[PDB]
Amino acid sequence: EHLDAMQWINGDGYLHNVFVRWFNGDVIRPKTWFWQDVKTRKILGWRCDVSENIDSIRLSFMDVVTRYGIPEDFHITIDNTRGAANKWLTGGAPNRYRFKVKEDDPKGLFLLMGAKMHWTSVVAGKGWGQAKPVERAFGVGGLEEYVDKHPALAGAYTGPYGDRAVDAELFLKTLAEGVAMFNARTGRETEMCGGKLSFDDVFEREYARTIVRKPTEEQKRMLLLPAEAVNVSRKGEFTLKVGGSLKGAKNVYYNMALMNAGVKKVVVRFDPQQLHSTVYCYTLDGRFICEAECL
């Protein structure tokens, strides 16, 4: 069969060999999850964190569908043949962000998005080939040249440290630029690129020949993490004591609709990266109420 851009995406992980001082002050080795388009080899999204966990899988996917939309025939692969995604397929401590996070099921969420999940290197019934490229350079490993071995992180690079540790902000900027350069690099030796184009070129060309649908706000919000219900004061404000892997803070959120309505408790959906600005409030039974701004 024929393969469209975005029709089949591969999820892969990467344990970085660089010591980084994270937002909470701890010096750790970051782990990043990447979603890659199988046809063009373009990296479409990622999330990096202190450890391997489902949160990164779930949130990087959200980034991909928000940015490119959802194709009508969508295949997703997380090759756990040799148990390589095992640590990633594990919900972290329920209090990894200090405040407690509600236990839910991401698997259910993907299937609802209209994604056919696969746990092997191939898609049954289609002669599309394999998820991971045979050429290490066309996959996630090819990024070590642009990231882990970038001159700027050389002091913190350990290879396959409180004084050497580089800042989380510098590492994350370097990661984002390495991904950009990996995609834009021309002269790619693949069928689509013919030794001339970059992954970006072929992706832009083929993506324009694909039929995708944009995700609704609700869909996008269902991929956000659910925190255990917090109380709302009479003023329509509630608090989240942020911490764990994130920089400690006692965040207070607000929205008029919260007081001028009926609720005492509310379930908060959030993106760890946006905790500082906007979260989404839901009733204990799941009805969306409104979004709240960090005061």
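Residues 258-417, 426-560, in that order, are what chain A shows, numbered as in Swiss-Prot.
So how was this one determined? The header says X-ray crystallography, 2.4 Å.
Using N, Cα and C of the backbone, Cβ positions are placed for all residues, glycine too.
Neighbours of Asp269 (mutagenesis position), defined as other CB atoms within 10 A of its CB across all chains, total 22. Annotation of the published mutagenesis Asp269 to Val in Swiss-Prot: Loss of DNA-protein assembly; the original residue is retained in the structure shown.
Positions annotated as Mg(2+) binding site by Swiss-Prot: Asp269, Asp336, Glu392. DSSP gives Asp336 (Mg(2+) binding site) a coil state; it is part of no helix or strand. Its Cβ taken as reference, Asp336 (Mg(2+) binding site) is surrounded by 18 other Cβ atoms within 10 Å in the chains shown.
Looking at Swiss-Prot, you'll find the mutagenesis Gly348 to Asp noted as follows: Loss of DNA-protein assembly. The secondary structure of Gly348 (mutagenesis position), as reduced to three states from DSSP, is coil rather than helix or strand.
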Around the Cβ of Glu392 (Mg(2+) binding site), the count of other Cβ atoms that are within 10 Å: 13
Cβ neighbours within the same chain of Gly348 (mutagenesis position) - under 8 Å, at least six residues apart: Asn310, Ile311, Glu360
